[PDB]
Amino acid sequence: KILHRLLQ
Amino acid sequence: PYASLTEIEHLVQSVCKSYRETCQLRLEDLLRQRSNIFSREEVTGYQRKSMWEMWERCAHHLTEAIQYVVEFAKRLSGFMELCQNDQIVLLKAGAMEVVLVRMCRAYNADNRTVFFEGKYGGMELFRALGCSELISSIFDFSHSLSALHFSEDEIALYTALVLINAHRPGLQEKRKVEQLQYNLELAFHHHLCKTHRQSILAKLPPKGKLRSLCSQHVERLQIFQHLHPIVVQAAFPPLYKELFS
Ligand SMILES: COc1ccc2c(n1)CCN(C(C)=O)[C@H]2C(=O)Nc1ccc(OCc2ccccc2OC)cc1
């Protein structure tokens, strides 16, 4: 969820 | 692979820069706030707060700290070149470990206090959490690191290695992470040699020590979540749950 979004 | 000294030193300055840019708390600020200590009245206030309110507050502040560690990784040479699976694996295993190391900056060994919500307090501040073992372990760990007088640059290089660990289960490009780790190892050890600080090598925490601390964190959360499942569901940060269950 969030880690995915934070990385891009 | 980094061949020349100039290359290795470029890595050193790059890592230190990425670190300075992604600290949420300036060392200067933490040091000059050391006299600002919770009173007995405030300590009592903290001890009187419910277990669930204290966990929520702690999970929140740690989550913010983790966000800065994610920025640190995003700024690290090599990290963004790894595949997304591996990026996630490294942050999942390593983000909390980096926080634990960074925490020694906010720790005053002279009086055994940690910076928390604007002032310094001893470990008795955290009694409502019902995890004294975890808390005293974190405090002992910070104490041990404080005894080394870790420089900002050493913290930068050491936390980059904490994160870039090729032994993490689930890595798809193991050999690539290995090459990055080795280059960072040469950077860290070169800097220590240059600064006559290689005597810290034997004094650094055994690898599984950080893992033990993160395991204890997860174990305590599990127990808390069993006692307050709605609180975790409704009032814990999404990122914190994603990382720690
Ligand atoms: C990484 O470097 C630092 C150092 C200090 C702080 C920060 N960043 C962010 C800003 N900050 C604020 C705003 O208070 C400080 C902080 O969060 N202090 C703090 C939080 C929790 C503590 O122990 C509880 C605990 C620890 C680990 C796991 C579970 C836990 O209980 C659920 C002890 C101290």
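Chain B is numbered as in Swiss-Prot; the shown residues are, in order, 263-507.
Note that Cβ sites are derived from N, Cα and C of the backbone, with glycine treated the same way.
So that you can see what the record holds, here are the features copied from Swiss-Prot:
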MUTAGEN   B:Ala327 to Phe  Completely abolishes transcriptional activity
MUTAGEN   B:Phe378 to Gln  Completely abolishes transcriptional activity
MUTAGEN   B:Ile397 to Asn  Nearly abolishes transcriptional activity
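In the three-state DSSP scheme, B:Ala327 (mutagenesis position) falls into the helix class. The CA atom of B:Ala327 (mutagenesis position) is located 12 Å away from the CA atom of B:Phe378 (mutagenesis position). Cα of B:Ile397 (mutagenesis position) to Cα of B:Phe378 (mutagenesis position): a distance of 13 Å. Cβ packing within 10 Å was compared across the mutagenesis positions B:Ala327, B:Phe378, B:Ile397, and the lowest neighbour count falls to B:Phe378.
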